[PDB]
Number of protein chains: 2
Amino acid sequence: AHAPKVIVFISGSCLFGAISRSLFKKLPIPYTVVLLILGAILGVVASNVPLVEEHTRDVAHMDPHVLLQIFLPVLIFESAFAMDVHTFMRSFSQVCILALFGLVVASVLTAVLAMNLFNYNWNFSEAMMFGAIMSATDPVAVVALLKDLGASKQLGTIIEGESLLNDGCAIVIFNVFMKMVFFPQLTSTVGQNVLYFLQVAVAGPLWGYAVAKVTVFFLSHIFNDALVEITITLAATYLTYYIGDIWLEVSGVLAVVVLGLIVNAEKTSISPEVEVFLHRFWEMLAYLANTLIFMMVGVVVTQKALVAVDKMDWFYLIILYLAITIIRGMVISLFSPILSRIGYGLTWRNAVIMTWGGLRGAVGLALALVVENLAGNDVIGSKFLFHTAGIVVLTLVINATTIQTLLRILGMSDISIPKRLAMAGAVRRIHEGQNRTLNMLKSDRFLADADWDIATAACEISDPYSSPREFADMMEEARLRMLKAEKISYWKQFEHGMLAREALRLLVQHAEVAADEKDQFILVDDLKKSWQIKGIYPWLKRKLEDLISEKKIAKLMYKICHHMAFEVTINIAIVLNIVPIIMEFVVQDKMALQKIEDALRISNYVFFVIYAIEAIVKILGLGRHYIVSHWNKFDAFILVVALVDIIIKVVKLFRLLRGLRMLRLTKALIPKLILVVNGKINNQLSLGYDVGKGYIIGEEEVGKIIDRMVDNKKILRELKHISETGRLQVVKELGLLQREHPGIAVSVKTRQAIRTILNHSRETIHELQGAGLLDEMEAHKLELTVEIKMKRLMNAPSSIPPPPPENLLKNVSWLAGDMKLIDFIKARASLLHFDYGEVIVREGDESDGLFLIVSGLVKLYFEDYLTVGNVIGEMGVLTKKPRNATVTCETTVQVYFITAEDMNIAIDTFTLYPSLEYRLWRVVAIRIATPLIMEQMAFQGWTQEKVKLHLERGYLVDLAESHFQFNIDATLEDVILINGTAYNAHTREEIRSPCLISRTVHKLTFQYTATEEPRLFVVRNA
Amino acid sequence: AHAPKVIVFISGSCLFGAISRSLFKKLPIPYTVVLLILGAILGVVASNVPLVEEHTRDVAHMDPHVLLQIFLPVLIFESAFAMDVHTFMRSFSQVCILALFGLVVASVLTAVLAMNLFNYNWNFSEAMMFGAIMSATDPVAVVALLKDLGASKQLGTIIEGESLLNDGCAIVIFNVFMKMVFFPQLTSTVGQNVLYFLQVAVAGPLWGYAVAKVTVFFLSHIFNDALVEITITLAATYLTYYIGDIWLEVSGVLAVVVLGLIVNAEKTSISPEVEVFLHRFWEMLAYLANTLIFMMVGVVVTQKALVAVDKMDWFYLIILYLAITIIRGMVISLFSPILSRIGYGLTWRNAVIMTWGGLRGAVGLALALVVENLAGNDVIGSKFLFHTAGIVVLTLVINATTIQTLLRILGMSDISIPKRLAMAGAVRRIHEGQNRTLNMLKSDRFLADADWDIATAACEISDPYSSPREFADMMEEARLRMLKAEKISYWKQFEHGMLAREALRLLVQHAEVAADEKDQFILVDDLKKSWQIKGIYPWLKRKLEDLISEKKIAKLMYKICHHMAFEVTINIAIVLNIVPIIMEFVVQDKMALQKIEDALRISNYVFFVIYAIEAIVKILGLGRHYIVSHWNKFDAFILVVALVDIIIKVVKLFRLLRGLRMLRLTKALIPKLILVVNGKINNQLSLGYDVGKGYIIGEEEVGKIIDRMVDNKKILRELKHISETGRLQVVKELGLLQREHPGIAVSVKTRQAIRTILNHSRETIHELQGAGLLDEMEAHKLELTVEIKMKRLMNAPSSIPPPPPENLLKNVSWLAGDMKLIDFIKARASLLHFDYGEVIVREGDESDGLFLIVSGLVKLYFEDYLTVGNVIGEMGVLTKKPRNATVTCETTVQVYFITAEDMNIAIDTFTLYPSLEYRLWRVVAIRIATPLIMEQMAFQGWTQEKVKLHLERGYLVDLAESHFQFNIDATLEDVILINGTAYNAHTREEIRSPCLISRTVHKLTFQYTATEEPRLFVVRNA
């Protein structure tokens, strides 16, 4: 009897939505209109049958102040949570102009229409409510079509972002205008109106920003608990709206909009397994909200609205549908000159798509339902719902159905030739794979008698899309084929975790843009915008770093004055005193009690005494040097005011005390601002490194590919020249970014290193799990310890102080792990310094010693650049012959210099563990061996990272143990030569030094003359 | 003002649970007790502060009939949805005895205690409510501990299943006994009580079964719509409980229990991406329910319960906690003799774990809250909540905390040596991988200056666990090492999709069992239980197949009599008439109206006329043969009754009409029963094929492994003998299963073939996506078309009629794709037949022709067996020399025979497309080449499937084009010899025919003498 009947209607709507969504899947009509018809049916039968009324009443006639608080957060957050925020930011101004100003004109024009055309004789407030609910649009279908058809980035996000902002502001306007119709207030003082505007417009986004930054902070500290992450997201979403709208009178919708957008941006703080869950979770909740709303409309529209219609109302409906359509187009075209300059710009065809795709829906209907409940017996609620519902139906029946054909007409739905080629190739390879698999199964004793006619038909996959003049387009083939290769390399790096998605999309966008521009190649100056740091943050860092420059100053009191515990406790003491500060003012306001005032003022005296005591300790610690710092001068003012107020009207105390301790807390606040600024720079700088990395590695790989793909050498040379001229510019730019922000660069580099180690570490877990040497449960146990570390990686400090040179030597590849060897060369070492533009070494110079870059950049000339950590001379010291390249510093340089004579002693003394010479040779071997193997298979599916790891498993042969090296391929897969020359066993031909040994080679005869020591590199097969 | 305040409390409890679950993570105390303390705090402050009362009232004092309808479905379904059902079924009786009978004794004993010990003077009804809520247990923590510690399968599922059943029945008992206290009824007739019992006990599970089978049916037909799958699951879950409890008065909890269990069993009908979502989704909902309930308890217990406590109540609490503990142990021990026989049996230590781990919780508390609301001012609600809450606290404070130490004491928490070894090896390999990765990064120009001291520390992974007498244990090493290898192979097959999880767990369970038994090896007779079909289903199939044996009978009326459209429409006509049948009875019952009765009786006359017309058509079609079938005899009785009722008290009509059309519908019902029976056999048979496959492939792989791992040949021979003696028995059993159920076997084989093709087809999609030749969106588009087909695979008919022999030839590997060649040999072919035990061919026989098995089994003797589809003679016809093995039929056999003379003509005539001889050689090459490569790398991570595919890419060399074959390794990775012999180019040594060419071999010189045609197989490198 007392059961929750709402479970029936909610679950019933679930079934009805499933049915409508399953039947009308391949049909053009959207499933939502079917749901409206079903709700209307429920309404007519429920109008006579009493039994079903009881199971529909509690939801069909649900209160509006609950409709808003429950559904709108779901719809708005889901719309925000589904955004491609990065794109939305790269078009923010274009959206704001159309969504905000376009909304005002669209609604007002719609309002004047409703005042003048209709016979309802509405006033401007009601007409503005009408226009507000008319302007709200939910283009969930059109955006899907564009997403499927391609070329969606510059249009789908615009309509999606415009939709989000338009609903967000429309609710704001609707809330504003509902109150001057149903909740009229008489005060209407102008000053409060400005204050009223500030709350909804300004405080809302700020409330959401604060809640978001708090939320991500905790989420970044939750490890191995998915339920809590999901639960935190839910509670934050609903509390943000509820608190903002109900307790703060702040705009809930905008707070959620910002909160969803901020969280979407900060998804890295969320565990990936929860991220995928949340999207599908909020999508499901939005689906339920949509399905409910349409059915409630279908019920009430039939019970209450359609019974009060008049004959002419249909005339207004058609006219209104036409009006909003031309209104939207006029608005879009009117702003079009402005948009052409701001953002990507609108073509006339794209403008029509936005105009034609302005679908209405749940948000408009939800606000109409609010009016229906609020109007009661007034006709307005009926006709608001009538026209809102009708326009939703027409847009769904006409615009949602003809949009595909219109896209065909405009030539936008056409699949580009590259995509047709990709699909044809993919289908062909898949078809061959099945044929191979089919023959294998027919040879299986278990499956020999399966009905292959059924099998082949069931598994088949089908294509869903079923001279100067010569140079003028031969170059186009070179451009497109190079650009296509670049796109491939970017996808490679992304799939192996070397590259973030944001950098990948930036690179791909630039490649696509360059392809369309007829004579264009991808341009570094366009890429430079990614890593060029905006000056505000560096200026703020430089400025704030001065405010804590304690170096002007920097017997137990002297120790206590500097002890961190004392400072932290004093700061805390000030923090607690803030509660009395506000409490006294609030108590005075409420009193205007004495028992409370006396307690507070006694507490004030106690705090004055405490402040005197701590200041006395500080003064005793520093003596006359105490007052050197302006911070301590205000600390003296603290005692002045404390003594004055101890001796002794209320305002004279309030005004001084309100400033004292806020200012004294600013000192502890500044470092956090420094950290935040470092974080912003770290984010921008990290993306710059990724993009510069992507382009550099992309060019390095592509240069191997194009060398054999393009037919004409003249075309080849022009393209390769571009590649190097861009690569060196990027390298220089990225090297210089380090010097401006050393610590942040170190943080970036460390984070990449750990992330790369963990990724490959994770891969091994799946290797043995796939190999069965480790079970499912235990492998999962290890994988979690990896995952938590990855999350801990995010919380790494935004700035790491650069290690001193004495620590750099310890971490060198050929020095690490041998303390005695580290000490020997460290003791023998000396540190040099060089001025700007100075030459360090030059072509033909004797190799008298070795260099390590501890600071600065150096240009070489086969031009290249190097920076901190890079060793120079690792070959000359070994080959013992003149230096191979010039070394010029592009900035002031510091280097650790080891004289060749001392190093030679270290070389011929440190050989117990793997030989020092062997290690130095190994570093050289990998360096110059990588390009050879990359050339040999860059056109295949490998990346240079795996070539390095492929080589990393290898080692140098101990040639001293044999006069010759004979090949084998069972336990050996690749071999390269580095130094010296060998004689072929069969043909007696010589093989040159930096050459890969062809697989037709067997056995190599070396010789032990003193001119050179031949060096050879092998990688043993798995 | 009118906002939904409940959003605050729900979201507030979310935050409080997050806090408590985050702080008390590493502590021993569970987080739930912390939540209770927090709720108590909220209660005391809310008792004075009015503001927070308003935000706690609407939930803290929520109605009970909503508490049950909302939370219990979530808790019960989640507990059911989380089960390992297969294990739960393999222990169902053991759980039922303990959970059902143990519950009755545990509660009654608890009730007598409450009647006699306590001073409350309860009557048996109230005391039974007490015992019911006391017996409910939620061992969510203990099961987690066992899951982590290992050896959990035979104990965790028992406590989990016992818990599920105990809560399910406890609610049933609580519902029963609440009604005789708060809703007393006076009728109490015995006959209704039995009817009342039937509804709750019998109809509930049936209601859930019907809803489940309907649900999975639709879910199996939903393609590419995840939201609808999730939504359907939700609505089905809540409607099942709501309809069952409210409309049918049926036991909702048990219906949901069955529904959750059935759905969990039928998870294959659900898309995998939705399956993973649902578990985390229902887990989250259960988490919310738990967190809410504890806080509502903490609130009300402080407001209303604790204010009415007496001093002695604590004495009863302690005594009660002791009593239920010894009661549970006495029950477990008392049934222990029975359990030792039924199921796995209980050790004394395992019994204590069950006794000690009997934690109470939300379910007990939820039912106590119901009493608190219902008791009103009566003390009983206070003390019910007091003792329930206290026992929950004590079990959580004591049992949940000491359980780990007790497990240590009993020696159950000890990590077995094999797991320690696996963890040490896994950690070591991971540690080496990071070291390799670290050195690679130090050579990177971008990351050379990262603080490696930070990196190495952050990425490090640490071990979490930180003669006759010789023969008597050398054999143990052989046993364990063989058994360990078997376990590895099973994991291999599972990870590549060749093996289902159920078969994998069965095999692993048997391996573990055999390991513990001192002298045991895995035994086929133990495996036989998997594929031995229970006779009920074959008997039912055989019986029902007779009832539709139309062959006793099987001018337009003759055609119409057999047309399917006429039969379907007639059956539909009968289906519609059922509505009048029930409608007349219901109308008569309600009347006891005439305007309705006349319409129904007129409809009865019309339906009588229609039935006469259709029968007239049938009789005209068959003439005097019409009455030959008993179905048509009752069809004549239909006309008899129709004419009698047309001419003409109400009972005389009801009784006849109630039978006529139900019986006439049974005819259309029988085929569906046939299909269902086929489905049950298909499921059991499919698992048998998988397990037999797993053991056969496992033994084949292991025999390659152990041949070099065990040191003693005598041990080796004994182990290998076991392997073959099991393999041949399994092969024979699986071959014979086919003959008993040909069509179902064909369905199984076809389903495996398609699933294997799609899996490898899916793999290619990720290959190019990882290689970047296909983009993220388009690759995803193709992958969906693959996924939908996989779901369509489930709906494939359970039985496929075996194709006739004329279709078998077309699908042979070396015949397919060449119609003219198919026709030639098909025309030349002849079909033979052989009797049981007949010899087909024998050792030393001349190869006069070739055989193909179209029916039956054949034994060979290197013993082996073959069955349908297997060709025999594929070498003798080629080598043209005597036959190599005996061929004896183990059952009646049919074979397609091609005489060698005709085939030779086909061989030397069909050579335009790839040579017929080349194809026959290829089939032989793969067959005998696979074992060689398996031997060469079985100890590595490969499976024989990939060896076949590794070979499938290869081909036979065209030796006719060269006197010699010189090796290369850049575009070639493996080569094998099949026929003939070659001479080494370097050493001039001969290499034998069925031998892999060692990687030290270069160039092979063949000769063209007429004795043999040498054959060589190559696989080109990627």
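Residue numbering for chain A follows Swiss-Prot, covering 72-537, 571-658, 669-706, 725-780, 797-1009, 1032-1192 in order.
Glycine is treated like the rest: Cβ placed from N, Cα and C.
Secondary structure from DSSP puts A:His73 (1,2-diacylglycero-3-phosphate binding site) in coil. Listed in sequence order, there are no same-chain residues at least 6 apart in sequence whose CB falls under 8 Å from the CB of A:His73 (1,2-diacylglycero-3-phosphate binding site). For A:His73, the entry in Swiss-Prot reads 1,2-diacylglycero-3-phosphate binding site, with the evidence type experimental evidence.
DSSP classifies A:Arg1053 (mutagenesis position) as coil under the three-state reduction. Of all Cβ atoms in the protein chains displayed, 19 besides its own lie within 10 Å of the Cβ of A:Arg1053 (mutagenesis position). For A:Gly1043, A:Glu1044, A:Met1045, A:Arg1053, A:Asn1054, the entry in Swiss-Prot reads 3',5'-cyclic GMP binding site, with the evidence type experimental evidence.
Taken from Swiss-Prot, the feature 3',5'-cyclic AMP binding site covers A:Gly1043, A:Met1045, A:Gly1046, A:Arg1053, A:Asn1054, and the record attributes it to experimental evidence. Within 10 Å of the C-beta atom of A:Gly1043 (3',5'-cyclic GMP binding site) sit 21 other C-beta atoms, taking all shown protein chains into account.
Within its own chain, A:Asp238 (mutagenesis position) has A:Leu146, A:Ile147, A:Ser150, A:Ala207, A:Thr208, A:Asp209, A:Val324, A:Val434 as residues 6 or more apart in sequence whose C-beta sits under 8 angstroms from its own. According to its DSSP assignment, A:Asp238 (mutagenesis position) is helical. Annotation of the published mutagenesis A:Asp238 to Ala in Swiss-Prot: Abolishes sodium:proton antiporter activity; the original residue is retained in the structure shown.
As a published mutagenesis entry, A:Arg399 to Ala appears in Swiss-Prot alongside the note: Does not affect the production of voltage-gated currents. Abolishes sodium:proton antiporter activity. The Cβ of A:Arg399 (mutagenesis position) lies under 8 Å from the Cβ of A:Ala177, A:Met425, A:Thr426, A:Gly429, each on the same chain and at least six residues away in sequence.
While the structure shown retains the original residue, Swiss-Prot records the mutagenesis experiment A:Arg803 to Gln with this note: Alters the half-maximal activation voltage of gating current. Shifts the activation of the transporter to more negative voltages. Its Cβ placed at the centre, A:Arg803 (mutagenesis position) has 9 other Cβ atoms within 10 Å.
Listed in Swiss-Prot as a mutagenesis experiment, A:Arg1053 to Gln is described as follows: Abolishes cAMP-induced shift of half-maximal activation voltage of gating current.
Between A:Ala658 and A:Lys669, the deposited structure omits 10 residues, and the straight-line distance between their CA atoms comes to 17 Å. A:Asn1054 (3',5'-cyclic GMP binding site) sits 8 Å from A:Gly1046 (3',5'-cyclic AMP binding site), taking the C-alpha atoms as the reference points.
Once the 33 unmodelled residues between A:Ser537 and A:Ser571 are set aside, the endpoints remain 37 angstrom apart, Cα to Cα. Missing residues between A:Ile780 and A:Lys797: 16. Distance between their CA atoms: 9 Å. No coordinates are deposited for the 22 residues that fall between A:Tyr1009 and A:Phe1032. The C-alpha atoms bordering this gap are 6 Å apart. Missing residues between A:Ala706 and A:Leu725: 18. Distance between their CA atoms: 9 Å.
Under DSSP, A:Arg803 (mutagenesis position) is assigned to a helix (H, G or I) in the three-state scheme. For the pair A:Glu1044 (3',5'-cyclic GMP binding site) and A:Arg803 (mutagenesis position), the C-alpha distance works out to 69 angstrom. The 3',5'-cyclic GMP site, placed at the center of the C-beta atoms of A:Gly1043, A:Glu1044, A:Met1045, A:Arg1053, A:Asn1054, has further neighbours from the same chain whose C-beta lies within 8 angstroms: A:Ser995, A:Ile1042, A:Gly1046, A:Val1047, A:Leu1048, A:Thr1049, A:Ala1055. For the pair formed by A:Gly1046 (3',5'-cyclic AMP binding site) and A:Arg1053 (mutagenesis position), distance between Cα atoms is given as 6 Å, rounded to the nearest Å. A simple way to gauge crowding: the CB of A:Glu1044 (3',5'-cyclic GMP binding site) has 18 other CB atoms within 10 angstroms, across all the protein chains here. The local packing around A:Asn1054 (3',5'-cyclic GMP binding site), expressed as other Cβ atoms within 10 Å of its Cβ over all shown chains, amounts to 16. For A:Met1045 (3',5'-cyclic GMP binding site) paired with A:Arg1053 (mutagenesis position), the C-alpha to C-alpha distance reads 8 Å. With an 8 Å limit on C-beta distances, the recorded positions from A:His73, A:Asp238, A:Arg399, A:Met1045, A:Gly1046 that reach chain B are A:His73. In this structure, the CA atom of A:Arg803 (mutagenesis position) is 68 Å away from the CA atom of A:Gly1043 (3',5'-cyclic GMP binding site).
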